[PDB]
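K.L.:
Could you have a look at this structure, given as structure tokens, before my questions?
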Amino acid sequence: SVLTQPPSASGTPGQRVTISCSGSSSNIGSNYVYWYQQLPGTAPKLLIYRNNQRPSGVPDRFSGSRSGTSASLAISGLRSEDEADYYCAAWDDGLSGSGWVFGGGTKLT
Amino acid sequence: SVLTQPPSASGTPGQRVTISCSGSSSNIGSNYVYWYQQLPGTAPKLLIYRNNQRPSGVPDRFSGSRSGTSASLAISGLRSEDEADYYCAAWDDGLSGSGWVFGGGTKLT
Amino acid sequence: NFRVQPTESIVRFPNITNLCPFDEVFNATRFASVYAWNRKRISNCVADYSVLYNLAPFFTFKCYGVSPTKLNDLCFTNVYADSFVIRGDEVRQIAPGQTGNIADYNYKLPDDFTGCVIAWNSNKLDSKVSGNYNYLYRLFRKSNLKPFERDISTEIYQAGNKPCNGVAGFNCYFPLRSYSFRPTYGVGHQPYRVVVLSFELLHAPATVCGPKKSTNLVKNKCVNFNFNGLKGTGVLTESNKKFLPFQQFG
Amino acid sequence: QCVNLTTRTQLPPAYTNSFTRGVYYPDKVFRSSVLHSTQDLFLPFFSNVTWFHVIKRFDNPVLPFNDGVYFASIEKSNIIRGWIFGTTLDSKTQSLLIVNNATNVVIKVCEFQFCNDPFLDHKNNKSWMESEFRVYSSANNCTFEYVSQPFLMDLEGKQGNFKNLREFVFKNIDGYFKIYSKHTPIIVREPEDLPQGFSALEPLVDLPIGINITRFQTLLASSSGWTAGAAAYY
Amino acid sequence: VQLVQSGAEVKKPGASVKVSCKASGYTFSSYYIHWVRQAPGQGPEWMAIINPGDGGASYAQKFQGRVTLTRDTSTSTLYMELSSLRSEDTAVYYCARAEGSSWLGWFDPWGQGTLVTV
Amino acid sequence: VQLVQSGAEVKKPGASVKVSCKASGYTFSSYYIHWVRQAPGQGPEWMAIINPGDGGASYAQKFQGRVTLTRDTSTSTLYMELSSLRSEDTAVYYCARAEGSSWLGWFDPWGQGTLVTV
Ligand SMILES: *[C@@H]1O[C@H](CO)[C@@H](O)[C@H](O)[C@H]1NC(C)=O
Ligand SMILES: *[C@@H]1O[C@H](CO)[C@@H](O)[C@H](O)[C@H]1NC(C)=O
Ligand SMILES: *[C@@H]1O[C@H](CO)[C@@H](O)[C@H](O)[C@H]1NC(C)=O
Ligand SMILES: *[C@@H]1O[C@H](CO)[C@@H](O)[C@H](O)[C@H]1NC(C)=O
């Protein structure tokens, strides 16, 4: 549908917080989700497949999961380098259009 | 808030004069109001209690009461000793600081 | 065929006149901490939740499953009285679907939550000039807890990958953090006493409710005024038949 | 705490015909000088019922519970104080309790630190006294609490001429727990079998727990030398 | 084994803006091509999915018909010709790569994007 | 039953001043002390609260950190220290008694005050 996202994600260096996308029916519970991180000044880069495995290789300090109609990503060992914007992408399959819809926008502090 | 007061209260002896202190929300509606008299050359004194009674002893000609989000004090029987100035005090409970924001400043002739 | 129609009309079941001891779990002096929130499954009396306008600053009054206008008319079953003291900024994230430092590690609500929360200012009452370092919360834990769960353990958090036991230091932090409450703090930082209800209309038969209405006594009239009660019309007269103490109807 | 009392043994229980007992008021809707038929749970007429006897005789048997149970305790000494409706009693499933000691009539349906056989009876052998008093260190999961009028009990006891006759009917329908009783403290005969007669049973209390129970016990109230009175129940 | 964009600048509103990026690397007939638009300060919106060879095209609801794409195999160019530009049409375009013969799955790396303003 | 003050003179700008006012009469250890300053052309503003014994003080937003507060019972001298004195802070400081272990209430009569100028 619209894929509501929190406006920001608070954090301090050296701890674990969770960032989540909440969606409607037949958008998150139907198809898989995709997590994305946008570093400033760089092209965006893939970080996870369907949340059961790592695509090429990342340390396992980041863990993704689904719960009902929402998806969540727990991050630990926070650094000042990883302060970026997080996005989620999903296949919508809604009425009058079924595009690759994205989430809102969050900022990591 | 700011608790504005008129700069002066022109009057004559034998005439009743009313001074009004204009407050804001959450200062006069719930918080009690105090009227203080500043004397020249000596220490300030507790002019009146909460607006029902006298501190230690005074004629009931000194009247004071609150209404809405404002306060008022009616003083009659003006003498040479009554030539002074008054202040209004109210609890603040404001944003980023909850000290004692007093009133403005008046002048009685 | 002619017929006489009734005038003042009602039906006769409500007969209550029961006492209801309250305003002590709501207006206490000592209250629970953030993680020390306790449960009172209230099944004592009427528990009128509508007469709460004596205290003006009840800023949190929204309720989701039921409306306050139609609150004290239906019957609930096993309502939970959970009370804790938090800051004013955390009041806005008590609602389900919110995120924060208290919605994942201390106390979280289900997405199908029934009930609502009542909060009010308690800074003058709960804030000393030297501070009140007795209400404390936990920020560090191994994993996120389930809703309606209490954590009591004060073991040292192993944030880093270094073996430490008991003694703190580098990458070994104390999870429980005491609040720094002062009366000069602004809105949202003052200590706010918070009470939340969970009606949970399931499982057991309903126990806690009361209409408590009343009417008059006008003998031998073609009306139906009857203590606002159970269905049934007619006229009301005086009958001399005898009942045993547990008898109700005829 | 848990004690290995053990000595688990069984005795052949005597069987006696119950003639016309266990008739109670069905509903709280009434009528006068008429005849009416009800399709309810009753004790069938001229049935048979077990008879447990207390003499060096100990008996707290395992009794199955199903769709309501009728008791008839005939006694003067008043050893019996309550009933435990518990199937596990290991503090994971809820168990009932009927314990009101002297003046406080608090009944706490809760999970304490209770073992398989947490005794609640006697003291210095024959005398009547509390169940080691302190029975739980702290409350972890408590569910129900209710105080009522104190039941008609007699202090100490007397053997012979069993005046007290407590008839009870226990039912558990759609979460409601219904207790019916007709307390008749008038009989001067030999105990033997059930007395011949008819008496209705008025309701006393209904408690909204919401759980189901299919297993219960009884709460009769040193190593060498046991002295106890005589009792009987059905 | 990489994709680079083309250069552009500000154009007049209500006109046509040509945008393109090259394609090189692996085989071409069995890999779908995604294009996606991203606005600064917000989330990106999915633009188009293209099958090479026969040049199959599909477009979203908000861009159906108002945008035109063309594709080819031998020259390996991928054109859009934007028309009806608003202040909403000031964003950065990205051309991508897919799994191949399937429009569901992970997204292969994008280019450097093209910024367009009115 | 009266509060007496100390004296002060002209101080250099950007320095720290110390005021101690002796209190006699009521109980020293069970009565809060309000510290205010009165300036010409304006009214008095609260700037410090004194809890005797441990000296636990809750300063305002504009008076936090810049004010050093010390309370005792043996010497019975309420030490107040101000840093970064300028020409704006030239005022008469007053220390007054309060309700005692409760902030809200009336105000006790004030002392003669100590005038500080820069
Ligand atoms: C009872 O006996 C069993 C069998 O060994 C033993 O495990 C248990 O600890 C004993 N309990 C007590 C209270 O003696
Ligand atoms: C019923 O009671 C009689 C004793 O009168 C006994 O002999 C018989 O076995 C009992 N029947 C059952 C089914 O228990
Ligand atoms: C009954 O409860 C009261 C509670 O006030 C207690 O003081 C008293 O000791 C209790 N009596 C008992 C348990 O026999
Ligand atoms: C009687 O009570 C005392 C109290 O300590 C106890 O030591 C003793 O064993 C008891 N005797 C009997 C026969 O119960």
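One-based numbering along the chain as shown.
The way this entry was determined, per its header, is electron microscopy, 3.6 Å.
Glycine too: its Cβ is placed from the backbone N, Cα and C atoms.
According to Swiss-Prot, the protein carries these features:
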type    : residues                                  : note
MUTAGEN : D:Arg166 to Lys (Swiss-Prot position 190) : Partial loss of biliverdin affinity
VARIANT : D:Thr6 to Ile (Swiss-Prot position 19)    : In strain: Omicron/BQ.1.1, Omicron/XBB.1.5, Omicron/EG.5.1
VARIANT : D:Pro13 to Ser (Swiss-Prot position 26)   : In strain: Gamma/P.1
VARIANT : D:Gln39 to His (Swiss-Prot position 52)   : In strain: Omicron/EG.5.1
VARIANT : D:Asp59 to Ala (Swiss-Prot position 80)   : In strain: Beta/B.1.351
VARIANT : D:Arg81 to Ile (Swiss-Prot position 102)  : In strain: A23.1
VARIANT : D:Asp117 to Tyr (Swiss-Prot position 138) : In strain: Gamma/P.1
VARIANT : D:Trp128 to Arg (Swiss-Prot position 152) : In strain: Omicron/BA.2.75
VARIANT : D:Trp128 to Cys (Swiss-Prot position 152) : In strain: Epsilon/B.1.427/B.1.429; when coupled with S13I induces resistance to NTD antibodies by changing disulfid bond in positions 15-136 to 136-152
VARIANT : D:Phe133 to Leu (Swiss-Prot position 157) : In strain: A23.1, Omicron/BA.2.75
VARIANT : D:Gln159 to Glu (Swiss-Prot position 183) : In strain: Omicron/XBB.1.5, Omicron/EG.5.1
VARIANT : D:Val188 to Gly (Swiss-Prot position 213) : In strain: Omicron/BA.2, Omicron/BA.2.12.1, Omicron/BA.2.75, Omicron/BA.4, Omicron/BA.5, Omicron/BQ.1.1
VARIANT : D:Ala200 to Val (Swiss-Prot position 222) : In strain: 20A.EU1
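Please situate the listed features within the shown structure.
P.N.:
Sequence-distant contacts (6 or more apart, same chain, Cβ under 8 Å) of D:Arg166 (mutagenesis position) comprise D:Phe71, D:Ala72, D:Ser73, D:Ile74, D:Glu75, D:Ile80, D:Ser181, D:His183.
Under the three-state DSSP scheme, D:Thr6 (variant position) falls in the coil class. The 10 Å shell around the Cβ of D:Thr6 (variant position) contains 7 further Cβ atoms across the protein chains shown.
Contacts of D:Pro13 (variant position) defined by a Cβ separation under 8 A and a same-chain sequence distance of 6+ are given as D:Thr50, D:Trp51, D:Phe52, in order along the sequence.
Less than 8 angstroms from the CB of D:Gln39 (variant position) sits no same-chain residue that is six or more residues away. Secondary structure at D:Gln39 (variant position), as computed by DSSP, is coil.
Counting every protein chain shown, the Cβ of D:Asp59 (variant position) has 15 other Cβ atoms within 10 Å.
Sequence-distant contacts of D:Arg81 (variant position), defined as residues of its own chain at least six apart whose C-beta falls under 8 angstroms from its C-beta, comprise D:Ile98, D:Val99, D:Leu120, D:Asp121, D:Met153, D:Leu219, D:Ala221. In the three-state DSSP scheme, D:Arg81 (variant position) is classed as coil.
Remark: D:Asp117 (variant position) has D:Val3, D:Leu5, D:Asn60 as non-local neighbours, by Cβ distance under 8 Å and separation of at least 6 in sequence.
The Cβ neighbour count for D:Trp128 (variant position), using a 10 Å radius and every protein chain shown, is 15.
In the three-state DSSP classification, D:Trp128 (variant position) falls within coil.
Long-range Cβ neighbours of D:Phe133 (variant position) (same chain, at least 6 residues apart, Cβ-Cβ under 8 Å): none.
In the three-state DSSP reading, D:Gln159 (variant position) counts as coil. Every protein chain shown contributes to the tally, and the Cβ of D:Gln159 (variant position) ends up with 12 other Cβ atoms within 10 Å.
For D:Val188 (variant position), the Cβ neighbour count at a 10 Å cut-off comes to 7, with all displayed protein chains included.
Under the DSSP three-state reduction, D:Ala200 (variant position) is assigned to coil, being neither helix nor strand.
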K.L.:
When you measure from the Cβ of D:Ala200 (variant position), which residues in the chain that are at least 6 apart have a Cβ under 8 Å away?
P.N.:
D:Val23, D:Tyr24, D:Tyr25, D:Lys182
K.L.:
Using D:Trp128 (variant position) as the reference point, find which of the variant positions D:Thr6, D:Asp59, D:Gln159, D:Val188 has the shortest Cα-to-Cα distance to it.
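P.N.:
Of all the candidates listed, D:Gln159 is nearest in space.
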K.L.:
In angstrom units, rounded to an integer, how far apart are the Cα atoms of D:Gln159 (variant position) and D:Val188 (variant position)?
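P.N.:
That comes out at 13 Å between the alpha carbons.
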K.L.:
For D:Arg166 (mutagenesis position), which DSSP three-state class applies?
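P.N.:
DSSP assigns D:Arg166 (mutagenesis position) to strand.
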K.L.:
Do me a favour and check the Cα-Cα span between D:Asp59 (variant position) and D:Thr6 (variant position); whole Å is fine.
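P.N.:
D:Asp59 (variant position) and D:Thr6 (variant position) have their Cα atoms 13 Å apart.
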K.L.:
Among D:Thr6, D:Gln39, D:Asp117, D:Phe133, D:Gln159, the variant positions in the record, which have a C-beta under 6 A from ligand 1?
P.N.:
none
